[PDB]
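Asks: Got a structure here, written out as structure tokens. Questions coming.
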Amino acid sequence: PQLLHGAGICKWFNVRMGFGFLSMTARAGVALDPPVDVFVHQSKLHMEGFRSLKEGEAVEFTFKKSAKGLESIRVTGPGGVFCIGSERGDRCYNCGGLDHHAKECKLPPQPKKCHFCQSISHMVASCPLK
Amino acid sequence: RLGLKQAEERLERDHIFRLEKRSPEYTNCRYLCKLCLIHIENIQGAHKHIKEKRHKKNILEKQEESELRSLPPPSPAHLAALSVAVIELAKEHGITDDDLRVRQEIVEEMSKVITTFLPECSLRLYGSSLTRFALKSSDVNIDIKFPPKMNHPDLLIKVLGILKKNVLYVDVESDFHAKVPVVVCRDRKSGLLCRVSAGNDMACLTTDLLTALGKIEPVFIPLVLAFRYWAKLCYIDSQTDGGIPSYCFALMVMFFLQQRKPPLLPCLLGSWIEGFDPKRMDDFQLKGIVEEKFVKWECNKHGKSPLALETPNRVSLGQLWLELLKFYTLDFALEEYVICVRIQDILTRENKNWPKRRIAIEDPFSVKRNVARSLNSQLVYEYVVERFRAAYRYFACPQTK
RNA sequence: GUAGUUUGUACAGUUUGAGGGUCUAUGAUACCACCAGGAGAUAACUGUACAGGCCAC
Ligand SMILES: [Zn+2]
Ligand SMILES: [Zn+2]
Ligand SMILES: [Zn+2]
């Protein structure tokens, strides 16, 4: 593995275009005071899927030298874990709950609550607050 | 409270029907799906049944018929177009009496070829052909009479080999393994099949019955020709593949004319037999056709029954065709009854002890067994109802050039 | 009226292909955001019946 590792915290991160910045507490295993700015980009990210960071979560990384702030070769979470993304296998049609499905949520059935006005009349995709 | 009841009524919208007090064996189930005809355990079972895969077939399968059922009745121009279509079907390639002359001579040719070396035997034209209750590309029903000092399966050895050395025909199947052992042939002039059966007297009696009805009533020929052609295009007429027999289709359309009030054929048993009882209908066993307007009957006393009314059809053929499709797509509940044209009121399955989850149809001179047992698979049954649905969809649909 | 024999077909749990606007995409401060109303799609194991159906009573 590389010598070029690092660690720190996320400065900001755009999910959609997939880059942000990091503020580093460590460089190549050596602690830093004050922290330094280092890039993060989705081509550098180790995770699968839509590679993205929470805008403030803790991170680890590898680096190389760059003008507009340090440039990362690789970025991970702490200990190499997968990054979160901006924090905000389907909703159970008996209750709207993500954690269960039809036979997983065998409670007695419910009528159609419109979620925009919190009343059982219609559907939230037809409620004009959209 | 009541919101949960309305949401299980939303389950009932997808065809789950609840019970409260049940049979002791049916204590297991709070619900039932009438589409699947299968009892359902509880509200969780209803939640299961809304996901259940046969029910999904059943839901779409049931919802399909509502479209064609809503498709519009024919305008006078639409009536004329339907009539023109069915008569050009009946005439241009359908077997009229004129084409029946050719098919009868084909049967005569079969008789000539076989009885060249079986001269004591004689081959008799019968079935859908002779009735004029026919179809465009058809198989002629031929019946061998033979002296009973010989066995008809043994005789079929002396029937097959000439056709297996024949110079006139193709499609010589060695169809010994049919329920009546036959040898098949294709006449190459008409381009159509031929089937050589033997000793089927009751089928010949029903053939004379339908021929008498066609002699009385003209629409008889055109309408059934059309229906048969359609079933064929729809492959329902192949009784070996889970379908319905063509003979049974003929009796089906005869039942349609027998029940399309004002009925354009008269029923065989009723008040003109004084002291008749439909609840012992079997005792009034029919016999041979008389004058091609009457059918005989006998018991251990005997007499005849009219096959005619005082006036023939004076209604447009296209209207008859559209309501004939409407009858056996939406009116006759296929599974609930036997097609029983012996009696004006429909004879039920349990009235002849037959099972229910398919069509039942009876032979007119033999009410002994159902001749519509071939439908058993509900998938094939749904396919057949879907073909009937496509019929009443297209032929109720107007057109553009 | 009740069995021993397996099928498609519902099947009950498990194992499951997508986790479902999935997809997506700007190398140095802009993402997230902002349109769902629909009981969640196949192959394998296992638990029962429908009814086709084997061997009987
Ligand atoms: Zn739920
Ligand atoms: Zn609303
Ligand atoms: Zn169902």
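Just so it is clear, chain A uses Swiss-Prot numbers, and the residues here are 35-122, 136-177, in order.
Header lists the method as electron microscopy, 3.8 Å.
Backbone N, Cα and C atoms are what each Cβ position is placed from, and that goes for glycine too.
Sequence annotations record features per position, and here Swiss-Prot assigns domain 'CSD' to A:39-112. Quoted from Swiss-Prot, the note on mutagenesis experiment A:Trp46 to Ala is: Does not affect localization to P-bodies; when associated with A-55 and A-73. Per Swiss-Prot, mutagenesis A:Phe55 to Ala is noted as: Does not affect localization to P-bodies; when associated with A-46 and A-73. One mutagenesis experiment named in Swiss-Prot is A:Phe73 to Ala, and its note says Does not affect localization to P-bodies; when associated with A-46 and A-55. Mutagenesis annotation in Swiss-Prot: A:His147 to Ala, described as Abolishes ability to suppress pre-let-7 biogenesis and localization to P-bodies without affecting pre-let-7 binding; when associated with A-169; the structure shown retains the original residue. As a published mutagenesis entry, A:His169 to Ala appears in Swiss-Prot alongside the note: Abolishes ability to suppress pre-let-7 biogenesis and localization to P-bodies without affecting pre-let-7 binding; when associated with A-147.
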Asks: State which of the following mutagenesis positions has the fewest other Cβ atoms within 10 Å around its Cβ: A:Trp46, A:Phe55, A:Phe73.
Replies: A:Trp46
Asks: Please report how many Å separate the Cα atom of A:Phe55 (mutagenesis position) from that of A:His147 (mutagenesis position), as a whole number.
Replies: 36
Asks: Can you name the residues of this chain that are 6 or more positions from A:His169 (mutagenesis position) yet have a C-beta less than 8 Å from its C-beta?
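Replies: Listed in sequence order, they are A:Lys159, A:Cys161.
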Asks: Give the residue counts of the domain 'CSD' (A:39-112) per reduced DSSP state, in the order helix, strand, coil.
Replies: 1 helix, 46 strand, 27 coil
Asks: A:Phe73 (mutagenesis position) to A:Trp46 (mutagenesis position): how many Å between their Cα atoms?
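Replies: Checking the Cα atoms of A:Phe73 (mutagenesis position) and A:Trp46 (mutagenesis position) gives a distance of 10 Å.
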Asks: For A:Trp46 (mutagenesis position) and A:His147 (mutagenesis position), determine the Cα separation and express it in whole Å.
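Replies: Distance (Cα to Cα, whole Å): 33 Å.
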Asks: Rounded to a whole angstrom, give the Cα distance between A:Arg122 and A:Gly136, which sit at either end of 13 unmodelled residues.
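Replies: What separates the two Cα atoms is a distance of 16 Å.
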Asks: Out of the mutagenesis positions I have (A:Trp46, A:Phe73, A:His169), which ones have their Cβ sitting under 6 Å from ligand 1?
Replies: none
